[PDB]
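Worksheet for the structure shown next.
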2 protein chains.
Amino acid sequence: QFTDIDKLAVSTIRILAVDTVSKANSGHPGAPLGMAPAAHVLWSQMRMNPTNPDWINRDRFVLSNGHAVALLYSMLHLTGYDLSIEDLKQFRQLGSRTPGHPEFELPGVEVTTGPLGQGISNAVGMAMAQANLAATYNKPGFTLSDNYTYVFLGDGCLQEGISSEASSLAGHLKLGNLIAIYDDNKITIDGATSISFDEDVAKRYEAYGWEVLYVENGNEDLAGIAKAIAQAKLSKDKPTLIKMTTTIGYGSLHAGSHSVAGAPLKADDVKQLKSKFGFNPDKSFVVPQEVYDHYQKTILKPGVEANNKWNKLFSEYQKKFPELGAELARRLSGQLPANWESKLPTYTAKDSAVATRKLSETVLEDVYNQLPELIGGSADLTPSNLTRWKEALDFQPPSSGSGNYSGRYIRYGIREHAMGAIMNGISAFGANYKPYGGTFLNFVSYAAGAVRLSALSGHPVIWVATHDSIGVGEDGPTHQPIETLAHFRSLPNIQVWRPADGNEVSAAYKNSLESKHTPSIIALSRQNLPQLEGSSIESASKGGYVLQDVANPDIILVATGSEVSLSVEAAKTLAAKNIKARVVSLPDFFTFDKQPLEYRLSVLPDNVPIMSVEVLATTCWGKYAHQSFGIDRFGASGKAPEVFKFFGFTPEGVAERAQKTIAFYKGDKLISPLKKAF
Amino acid sequence: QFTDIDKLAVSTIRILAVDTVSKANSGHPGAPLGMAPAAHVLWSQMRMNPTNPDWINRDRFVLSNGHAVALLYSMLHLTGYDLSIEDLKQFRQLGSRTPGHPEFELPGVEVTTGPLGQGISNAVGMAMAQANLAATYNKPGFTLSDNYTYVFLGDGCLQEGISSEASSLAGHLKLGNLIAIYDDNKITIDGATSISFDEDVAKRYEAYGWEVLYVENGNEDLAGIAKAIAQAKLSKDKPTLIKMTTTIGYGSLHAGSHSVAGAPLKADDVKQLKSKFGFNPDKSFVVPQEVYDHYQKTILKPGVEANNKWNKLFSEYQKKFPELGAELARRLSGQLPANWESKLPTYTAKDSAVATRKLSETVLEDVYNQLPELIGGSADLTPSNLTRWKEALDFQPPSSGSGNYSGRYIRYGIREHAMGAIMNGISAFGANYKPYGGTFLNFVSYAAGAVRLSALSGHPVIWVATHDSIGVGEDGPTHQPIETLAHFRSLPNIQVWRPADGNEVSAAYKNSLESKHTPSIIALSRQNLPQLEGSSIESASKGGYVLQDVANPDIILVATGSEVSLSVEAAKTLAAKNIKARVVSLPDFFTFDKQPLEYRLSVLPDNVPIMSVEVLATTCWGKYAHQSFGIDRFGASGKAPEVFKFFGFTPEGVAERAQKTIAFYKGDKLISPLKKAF
Ligand SMILES: Cc1ncc(C[n+]2csc(CCOP(=O)(O)OP(=O)(O)O)c2C)c(N)n1
Ligand SMILES: Cc1ncc(C[n+]2csc(CCOP(=O)(O)OP(=O)(O)O)c2C)c(N)n1
Ligand SMILES: [Ca+2]
Ligand SMILES: [Ca+2]
């Protein structure tokens, strides 16, 4: 039962959001208006602690329809989080804690949303991670993990294919604790949904194996909303979708019109809303004391006490199960096992020629038992990406008979974008989870919508991208990347590793895993590559270094991945003609650029022509090279070696180009491209 | 009535795909083995003319499951297309006409496929275009258009969200001539579909508004398959999906196993299949004269006859409706109206400041009535993109009451990936279709999969990408592009226009609309930008040009979009301190590089330091400038102006950088970035 106070609270949220959008004269007021009742109802029965937004067993909420942020901020403020009326007053202004879309960095905000379809998929991640933590640490008597994941979504999210891939997989995995509430308001930007969206949403969701509950009166039926949620919590075998009907901008003179969607209400309209809901049409940002008292009482005080009972249970747990408790305590601190990297493979020149894709498999087998937080998977390319260790158990529902929730290997299906957002969700769940997803490097491009958010928010997720170039061969240009690495090297805060051998692959994982705010992409080859003389984890961890050196080089060859070997052979052919070439290996732009300038310039100095070698686009190389040898046209079909010779990438071919670069520059003094003038 | 000859034909096809994959010792034999029966039944009743693959009223077929090419190639050769056994004998080999995945340049091959989800989405575009052409030119007594669009797909395309997107739009539009046949084989790379894809596809498609039919013995029931297709053609108001159950690799000692999915069969295995099927186990690429004759009798000759009939009826149309006949006749030849380019707007330095986003709207207004083949739209951003002319009618089913099929304005909803793919289908259709679609620049990334293929295939589609930068403002970083253009400028064959003003917007549309093999992206501004003195359609069409000139400049400033004007103001500032700046506008890298070197070199000459200016990633600028002033970090939520000032993009701020640049190179000898050594 709700009372007069719940109605006042619902009324304090609606108006506080309006006031928050109006002042910025920028924003979306509609969804927050139409969603206040459901939000009040939902947040009151959510187990959380405004005082500790990181408590691990806290019910997690996600505003997938990111533009309704105003709503979110209102709730965070009213319920006790560190967000004041002042912050609300600097909404959408440069440098405030209240940007136009929820940002992962703010306490109370679980992921960064805004881009449609991304929030709902993150939520699937947060439920897979929960299912796993629970199955891995819960013991009879100690229920350390049992939280739920709540999502708020709109028509847009449901139209973005990414939420379909995610939802399909969520139905398969039988995620009972995932409860999604849909803002069934019948409007989007272009107007009415019937104009391009008249499908049977509930029917499409039942086909995924989800349960669908209806709430016809989302505008006022508090009892029914609270009841829909309750019913949803009893079906632990099917995720639940609640189709709740509401009127966008409810309370405004233009309720139900798309005008209220993405624009502040007219001052005139803001006044009546307030008079209507019983407020003073002349005051702004007014929160009745009784509302504060109510939330302290029903949410903050209880939530705080729930966190207290939990911590001491965890104390008893650590006494009862030392090994498992110490491990969980470690993951909770965010620290990786001690000296874990000591288990990383190393090699020498006498070792065997092996494609880095294979070398990658061997790191996974060696470290998976050292890092209980490593949960991996592939998007239907497991036998190609070699992303699965041997003694692995698939993460599946107990009823599958092909695994269970304690498992750490995920079968994403042919769903690259959803994998991207789901891994973002796993990482964001907490407990030091370290997800990795595999697929072909040219198809990582299908997940750019999510890959950007891992960088923007800083979710350190790992993409194991095999088949990095025309080394793919026969599959042809539809499968050979050309522009991928250049694209990602152009996106801020993301490591794009292209290791050249066993040691460079170890450096890739060491850096990739130790990272706490920077995702990574490891581009691996299909074809066998030899072990280089000069490579090492220590050097390679710096992103770029000098593989082979010569006193007073006539030219410097900068290469990456499969091309470092070719370059080493090109140099041999060059020594033959008395030309001294220094060979620099650059496994990651990101990590290299992070080294102090004095190191970088010792690697790429003045007074020597620098030419770069890589079988892909040359558009990003100007920052380190004087002349670039690469590909700026689509690949071809045919045996891989025949294709490489076709493009000029043979030892002599590169050598010839080195010579032309030296002659072109004789007499000119050169300056390292690393030197910026401002 | 299917007879022994129909059974012989089907065997010849299975064996032919098998011989084809095996000599290549590379390829996917599974689906070709399993879909031979459907391929035979379907093509036998498809209205096509193998001698002229461009007849506009031909029935269209799209192998969405691109990996099953050997099936498409076998069909092409048997039915009388220009493709031979020697070609098939060089399948997957360098420079051959038989690449590992179907390519748009080959006759008989409707569009390029390989990446999952694209093919089924294109077929939708092709069916809309058919609906349009029919509704636009059909007259009582002259059914010029009425062809069907058949598609072959598998679990993979059904798992990729782009297909959920496209099929959701297909059902809304009631695309009745769109018949899809799903290879329901229970297997995918990782293994059994129950492992990660157990949804109720039939129930889901029914929710979209499609009709679902079933054929449970797709391995040997030529009868049911035909009945399903005929039943399909009866529902002229709903697209149909036929769930045809097959066994992967039928005939093989490993049918039903996934080891026959993407690997060639064993020599011993190929033998038992030939014997089992009545063929000789020791011979290759054998086609019984009976099959050639059969397909000549039932497919080629009747289709040729039909093309001829259509040809005669078309000259009657041209006689009856001179104006309309003249129009289609022109479109089917591929010529744009004569002198159309005279209807493009031009401005002068004295015309008010307009956003490049608004200017774009003005062009749409002006050319819409000139180009009947211009079909446009938006992905739920019509009011923000300004992509709809006033007197426009939407493309919809007549029963809607919102428009009809003859309309030219498509409402895509929030489905960016599907839109670029549907655009590819429309363009692919023919009749000089000129589709365009709008969305915020940042989310074009969500559609990267389709875009790559627009470039790869050479489809001249157009993206009206608006809100091109931090100029967007308060929406913040999840909505401001940084890497986007640098990404798309690293992809081969695609124009990335970023017009600075009125004249440059026209130059952008002229070249874009005149393009026959290169797609486009026109990055438009959210904010107002002044008309420049010195810009002009003619010059901007070259992609780059000296906007302002000075004798003996101390520095050359290169900019694009909204930074050209900022650069012009900085030059004023620099002139006051007696520093001569030449300002160059580079509206499009693609177009620029297409110009002769000596012209390019006149724009970016030796001996002068060059500095570029653009509020996006600097990574791609090294091929033109010595020093770049750009933004290599994510953006910010704030008032546009404040964001610009916060990042340093002010008149004196650029001038200050130019001065440091001049200082840094004083005395040095400088070479143009354009000059390459090899
Ligand atoms: C990926 C992506 N595509 C497009 C946009 C632009 N966009 C923002 S809101 C929206 C649609 C309205 O969505 P809905 O969830 O229906 O809205 P509500 O009624 O809840 O405001 C559009 C097109 C975006 N935010 N994300
Ligand atoms: C976008 C994209 N993702 C992934 C792949 C790799 N891929 C090729 S075949 C396939 C799996 C098989 O799909 P299905 O439609 O089940 O084919 P079948 O084996 O039944 O013929 C995948 C993952 C691809 N080609 N493109
Ligand atoms: Ca809505
Ligand atoms: Ca399959």
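Swiss-Prot numbering applies to chain A: residues 3-680, in that order.
For this deposited structure, the header notes the method as X-ray crystallography, 2.6 Å.
Each Cβ is built from the backbone N, Cα and C atoms, and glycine gets one as well.
Swiss-Prot annotations:
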ACT_SITE  A:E418  active site, proton donor
BINDING   A:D157, A:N187, A:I189  Mg(2+) binding site
MUTAGEN   A:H30 to A or Q  Strongly reduced catalytic activity. Decreases affinity for xylulose 5-phosphate about 15 times
MUTAGEN   A:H30 to N  Loss of activity
MUTAGEN   A:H69 to A  Reduces catalytic activity by about 98%. Decreased affinity for donor substrate
MUTAGEN   A:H103 to A or N  Reduces activity by over 96% and decreases affinity for thiamine pyrophosphate and xylulose 5-phosphate
MUTAGEN   A:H103 to F  Loss of activity
MUTAGEN   A:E162 to A or Q  Most catalytic properties similar to wild-type
MUTAGEN   A:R359 to A  Slightly reduced affinity for xylulose 5-phosphate and strongly reduced affinity for ribose 5-phosphate
MUTAGEN   A:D382 to A or R  Severe loss of activity
MUTAGEN   A:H469 to A  Strongly reduced affinity for xylulose 5-phosphate and ribose 5-phosphate
MUTAGEN   A:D477 to A  Strongly reduced catalytic activity. Strongly reduced affinity for xylulose 5-phosphate and ribose 5-phosphate
MUTAGEN   A:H481 to A or Q  Reduces catalytic activity by about 95%
MUTAGEN   A:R528 to A  Reduced affinity for xylulose 5-phosphate and strongly reduced affinity for ribose 5-phosphate
Mutagenesis positions near ligand 3 among A:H69, A:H103, A:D382 (Cβ under 6 Å): none
Of A:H69, A:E162, A:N187, A:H469, A:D477, chain B-adjacent recorded positions (C-beta under 8 angstroms): A:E162, A:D477
Separation of alpha carbons, A:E418 (active site, proton donor) and A:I189 (Mg(2+) binding site) (Å): 29
Cβ under 6 Å from ligand 1: qualifying recorded positions of A:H69, A:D157, A:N187, A:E418: A:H69, A:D157, A:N187
Alpha-carbon distance [A:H69 (mutagenesis position); A:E418 (active site, proton donor)] in Å: 25
Secondary structure at A:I189 (Mg(2+) binding site), reduced by DSSP to three states: strand
Neighbour count (Cβ, 10 Å) for A:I189 (Mg(2+) binding site): 24
DSSP three-state assignment for A:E418 (active site, proton donor): helix
Residue among mutagenesis positions A:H30, A:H69, A:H103, A:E162 with Cα closest to the Cα of A:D382 (mutagenesis position): A:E162
Candidate nearest A:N187 (Mg(2+) binding site) in space, where candidates are the mutagenesis positions A:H69, A:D477, A:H481, A:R528 and distance is Cα-Cα: A:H69
Rounded Cα-Cα span from A:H30 (mutagenesis position) to A:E162 (mutagenesis position), Å: 20
Recorded positions near ligand 2 among A:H69, A:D157, A:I189, A:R359, A:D382, A:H469 (Cβ under 6 Å): A:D382
C-alpha spacing of A:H69 (mutagenesis position) relative to A:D157 (Mg(2+) binding site), in angstrom: 12
Subset of mutagenesis positions (A:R359, A:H469, A:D477, A:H481, A:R528) lying within 10 A of A:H69 (mutagenesis position), CA to CA, in sequence order: none
Cα proximity to A:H469 (mutagenesis position), best match among mutagenesis positions A:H30, A:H103, A:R359, A:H481, A:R528: A:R528
Nearest recorded site to A:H481 (mutagenesis position) by CA-CA distance, among mutagenesis positions A:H30, A:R359, A:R528: A:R528
Collapsed DSSP category at A:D157 (Mg(2+) binding site): helix
Cβ neighbour count (within 10 Å, all chains shown) around A:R528 (mutagenesis position): 20
Cβ neighbours within the same chain of A:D477 (mutagenesis position) - under 8 Å, at least six residues apart: A:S639
For the mutagenesis positions A:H30, A:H69, A:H469, A:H481, the one whose C-beta sees the most other C-beta atoms within 10 angstroms: A:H469
Cβ-Cβ distance under 8 Å to A:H103 (mutagenesis position), same chain, at least six residues away: A:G68, A:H69, A:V71, A:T114, A:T115, A:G116
